[PDB]
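> Dropping the structure in here first, questions after.
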Amino acid sequence: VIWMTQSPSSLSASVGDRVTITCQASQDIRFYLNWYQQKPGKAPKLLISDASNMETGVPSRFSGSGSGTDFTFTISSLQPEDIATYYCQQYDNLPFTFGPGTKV
Amino acid sequence: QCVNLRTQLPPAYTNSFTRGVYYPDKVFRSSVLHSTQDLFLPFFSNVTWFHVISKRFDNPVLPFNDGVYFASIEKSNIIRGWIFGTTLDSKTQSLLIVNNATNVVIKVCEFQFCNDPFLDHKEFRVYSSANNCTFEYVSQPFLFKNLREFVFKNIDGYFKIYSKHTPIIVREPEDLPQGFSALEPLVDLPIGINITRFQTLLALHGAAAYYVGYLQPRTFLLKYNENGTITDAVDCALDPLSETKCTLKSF
Amino acid sequence: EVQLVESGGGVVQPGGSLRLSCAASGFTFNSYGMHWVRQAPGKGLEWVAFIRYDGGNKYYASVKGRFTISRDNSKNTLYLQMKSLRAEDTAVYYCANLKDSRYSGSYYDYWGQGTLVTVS
Ligand SMILES: *[C@@H]1O[C@H](CO)[C@@H](O)[C@H](O)[C@H]1NC(C)=O
Ligand SMILES: *[C@@H]1O[C@H](CO)[C@@H](O)[C@H](O)[C@H]1NC(C)=O
Ligand SMILES: *[C@@H]1O[C@H](CO)[C@@H](O)[C@H](O)[C@H]1NC(C)=O
Ligand SMILES: *[C@@H]1O[C@H](CO)[C@@H](O)[C@H](O)[C@H]1NC(C)=O
Ligand SMILES: *[C@@H]1O[C@H](CO)[C@@H](O)[C@H](O)[C@H]1NC(C)=O
Ligand SMILES: *[C@@H]1O[C@H](CO)[C@@H](O)[C@H](O)[C@H]1NC(C)=O
């Protein structure tokens, strides 16, 4: 079983600010990480797959990178529509696991 | 240069009936009923039906699972190749099989594939770049309407391709024809990569359609005639009647 | 359009049981594996179970030995049978098809709406 963690657990940022979220895996998962964004009352939406690949329809302001155990999710310029809880999920092996979640 | 060519439609389904049987090995047998266990497309299964009409061109990324049954019916030779891999990007090795007028080129490389790859015989617009290759193979082309059927298996590093080509009469429903035809082995490629997804490559410059099914571990009784040709088969896990036929070794 | 619909939620007593189901449409359900994920109020996402496209191999999370995953490809329906339910199992249960380049091979990511299960 692979442990997932995220930091900070919560962050405060204004519109136009740069926001970064760190995910860390207890084991090397190469490039098999998904990033999800969840708004209150809604199912999670996938933004990034395979560490750095953007999903179709996702705004260019979103990005991410990393390999092994240390991964980063970045918003180049925070919008009023980007207030959500962000989760990372590993699919390198079963069981699959989600991180604690970061509150923006 | 990658060119982004659409809407998403729901899949159609067709009735497989009795098709997808291939010669399990390279051993001559005749006038005998032989029982074997292998990956076969289940009898009377549900097969996904895709369309290429030209304004719609179905070419989604599909799962490979444990093996793929692929079939196509056309005249214009629109379907000319396949991509097999995992992430289908510069991070991993992928298998590219492309046919053309004179030959077939098979190579395994770290390809950076296009968002919507295709061939354009005014040239390859399948990938933007490629890095260090591990496998290369060149031979003769693999490819009333032409019915082409293939079976793609990936076992112990070997990518095994079986195929059959027959002419068929045109029927209005534009469904899968009934009858029994066994697929002979075409090529066995010692590649050694992990295939989990695949995509069909279409060539642009007509109408075509193709079908995708998935293989399962099942027991079959195969009937070999006087000339070692398989003419019939029983799926021993289809129904209680087939089960009895298999037990008693009788059609 | 692709739609995953959960049903069978409600309120049960501790030590009791409840069977949930998810109806799938708009895609080739019988070629894809499926996952169950739950989210309790005040908590993040928790993975529960996974079943392969052929209804063969099954994997479980905290729930192994109590929950059973199964599917019927002739009805396009995914099932989750929960036995010996505890207070800690109170959550909204989702069915999902998670994008996965290694095991299921799914190239698309789909989620349902979720159904609430309360144990008390
Ligand atoms: C296709 O989309 C990519 C972005 O994924 C872009 O870089 C490329 O220029 C587009 N192709 C054309 C012909 O515009
Ligand atoms: C799938 O196969 C079953 C037979 O087991 C059949 O009744 C059903 O209609 C098929 N599904 C579709 C979409 O045709
Ligand atoms: C077919 O592919 C081979 C090998 O790449 C090439 O030499 C040949 O010229 C191609 N034929 C045509 C008509 O492009
Ligand atoms: C050769 O292959 C390795 C992967 O084993 C890759 O990291 C490296 O960049 C490749 N070399 C070149 C020049 O692409
Ligand atoms: C292929 O899959 C097997 C089984 O999961 C795994 O052990 C192996 O490392 C994979 N190969 C590559 C290159 O990832
Ligand atoms: C076997 O092949 C011969 C031709 O060589 C043919 O005349 C005969 O009918 C075939 N037998 C069967 C059962 O097809």
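Heads up, residue numbers simply count up from 1 along the chain you see.
When the header is checked for method, it gives electron microscopy, 3.3 Å.
Placed from the backbone N, Cα and C atoms, the Cβ positions cover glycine too.
Annotations for this protein, taken from Swiss-Prot, read as follows:
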type	residues	note
VARIANT	B:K122 to E (Swiss-Prot position 147)	In strain: Omicron/BA.2.75
VARIANT	B:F124 to L (Swiss-Prot position 157)	In strain: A23.1, Omicron/BA.2.75
MUTAGEN	B:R148 to K (Swiss-Prot position 190)	Partial loss of biliverdin affinity
VARIANT	B:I168 to V (Swiss-Prot position 210)	In strain: Omicron/BA.2.75
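Just tell me what is around each of these and how deep it sits.
In the three-state DSSP reading, B:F124 (variant position) counts as strand.
B:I168 (variant position): 13 other CB atoms within 10 A of its CB, across all protein chains.
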> If I take the C-alpha of B:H205 and the C-alpha of B:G206, which enclose 15 unmodelled residues, how far apart are they in Å?
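Once the 15 missing residues are skipped, the Cα atoms sit 9 Å apart.
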> At the level of the C-alpha atoms, what whole-angstrom distance separates B:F124 (variant position) and B:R148 (mutagenesis position)?
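With the alpha carbons as reference points, the distance is 23 Å.
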> Just to verify a number: CA distance, B:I168 (variant position) to B:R148 (mutagenesis position), in angstrom, no decimals.
10
> So of B:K122, B:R148, which of the recorded positions has the fewest other Cβ atoms within 10 Å around its own Cβ?
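B:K122, out of the recorded positions B:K122, B:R148, has the fewest neighbouring Cβ atoms within 10 Å.
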> With a gap of 2 unmodelled residues, how many angstrom separate the Cα of B:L5 from the Cα of B:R6?
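Computed span over the unmodelled residues is 7 Å.
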> Could you say whether, by DSSP, B:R148 (mutagenesis position) belongs to a helix, a strand or a coil region?
strand
> Including all protein chains shown, what's the count of other C-beta atoms within 10 A of the C-beta of B:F124 (variant position)?
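The Cβ of B:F124 (variant position) has 13 Cβ neighbours within 10 Å.
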